[PDB]
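Trainee: First the structure, which I've put down as structure tokens, then a few questions once you've had a look.
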Amino acid sequence: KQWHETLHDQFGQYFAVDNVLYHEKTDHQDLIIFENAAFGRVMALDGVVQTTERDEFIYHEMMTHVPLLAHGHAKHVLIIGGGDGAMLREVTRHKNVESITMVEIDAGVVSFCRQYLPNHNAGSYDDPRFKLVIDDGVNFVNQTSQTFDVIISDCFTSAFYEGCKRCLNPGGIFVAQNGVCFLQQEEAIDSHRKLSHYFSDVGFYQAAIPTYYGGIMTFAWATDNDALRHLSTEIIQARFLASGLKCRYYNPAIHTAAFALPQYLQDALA
Amino acid sequence: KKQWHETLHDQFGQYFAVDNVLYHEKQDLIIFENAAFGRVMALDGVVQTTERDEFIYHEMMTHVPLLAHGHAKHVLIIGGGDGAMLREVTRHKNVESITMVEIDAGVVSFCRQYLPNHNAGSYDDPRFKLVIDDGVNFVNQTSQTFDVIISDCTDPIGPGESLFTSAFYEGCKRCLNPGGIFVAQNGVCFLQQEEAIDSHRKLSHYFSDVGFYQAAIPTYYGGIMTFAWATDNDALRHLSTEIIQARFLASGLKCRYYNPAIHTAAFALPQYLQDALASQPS
């Protein structure tokens, strides 16, 4: 038995299935979790791989630390999306953070992942600083009048952004997952154009996650603080040393390098 | 269409729609066109190269060392029957001689016919010389001598093998000018790092500075790939991005993946890889 990703019609990745843990199909949607020898538990929705037990660390580490440590002093973080809770787990590892908020489309997708992908959250939901909200992320343009230092968007409308800015403290950073960059860059170009309307410094960093096929993936970076992505690797290293994470992909060399983009991507943005 | 699956691993792989098969011989060798990645060459079920993404591989394999070394006048390519590597090395005006050693003359003229955009007319270059021979047997040299050696190949990890000694890496050193660099393709690093550990151990017997750089090639599945770096000149991999940029402004390549930011950053390795390599000594 095998399982093919359907994200593109012309090519994909596939996996051997050792065992299916969960499978559901409606006329509209199709959700699955199965074990594979190489990548452990694999979650896939409507034929598109969402996350993998064995490689999610790259995604979540890079998605989280790069901004948290670039910002010096992030005390409140908002996660949009991230039902699996991996992001929560990583944000949790910063002792200096004092509040975390996860906005999610519904309370079902979280307790589901909690049951079938326990190593994503890794007990992180029990953390005292955590708060779950059920809502449209875009709805949070509503704000509870709440206010954050970092926003991590774990999934890309313009409506979503103005809201993001309204409720970002002054020094703050917005990062979002912006897809694999080899095949097409329009998504990057569009993101940049939109984000630039609300932020004075907009760019991208990158990481290559095995299970998001096609080379490097691009993470949007948006902030009014135009220094934050030109920090010396030395200072990141100082910040890294303590609070002291022990990561498995991330490190201060990686962090700095993350911001070098391949030539095709840069061209495309000019 | 029809689908074609890579077989490199039993547990998972990449697959492609086939629009049209240009060639098939069952050594099971195939070349077919795919909408996304153009022409795709595959041997015994394992993707060798792809029209659309080979640039990333060949750029990073050729320019990182050539421009890190300042003044590479003679280059040896081992493997590289497709000629993409020859193409890129060709783009350095300062290079004055290029030698490709290959297992047989068939594999080159074959690729010349079916993958013409790999070589891109590069074989007509005046400075080029093709040799047909075993790469390890170029432990013989013609008393020949190089400034950069670029290998498809790598003294393989083996069960009863040696841990420090290789005929290949020794040969490579015998025939490397004093300032010289050896780079080789060392596989994708996510699933396993034993191949990197072993490479490091062996190469360290013959070279005083041994490490890796990386790049993520879409069509070599599983995230970043690792390129071995071996040299007696220990400053080569700690050059400022500024100097690389200078060297890059001209000779003036226009590259599609490579640039001096990329070059420098290529040497940052993810944490898991470093810890796998942490045993190997300071």
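Residue numbering in chain A adheres to Swiss-Prot, whereby the residues present occupy positions 5-159, 170-284 in order.
Header entry for method reads X-ray crystallography, 2.9 Å.
Using N, Cα and C of the backbone, Cβ positions are placed for all residues, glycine too.
Got these off Swiss-Prot a minute ago, pasting:
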- A:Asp158 to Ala: Completely inactive (MUTAGEN)
- A:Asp158: active site, proton acceptor (ACT_SITE)
- A:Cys159 to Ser: No influence on aminopropyltransferase activity (MUTAGEN)
- A:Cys159 to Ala: Reduction of 23% of the aminopropyltransferase activity (MUTAGEN)
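Thinking about packing and proximity, how do these listed features fit into the structure?
Mentor: Annotation for A:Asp158 (mutagenesis position): same-chain Cβ neighbours under 8 Å, separated by at least 6 residues, are A:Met67, A:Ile83, A:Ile84, A:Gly85, A:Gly86, A:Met91, A:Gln191.
Under DSSP, A:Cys159 (mutagenesis position) is assigned to coil, being neither helix nor strand in the three-state scheme. Around the Cβ of A:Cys159 (mutagenesis position), the same chain contributes A:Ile84, A:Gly85, A:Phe170, A:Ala190, A:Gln191, each under 8 angstroms and 6 or more positions distant in sequence.
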Trainee: Could you tell me how far apart, in whole Å, the Cα atoms of A:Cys159 and A:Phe170 are, given that 10 residues between them are missing from the model?
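Mentor: Once the 10 missing residues are skipped, the Cα atoms sit 9 Å apart.
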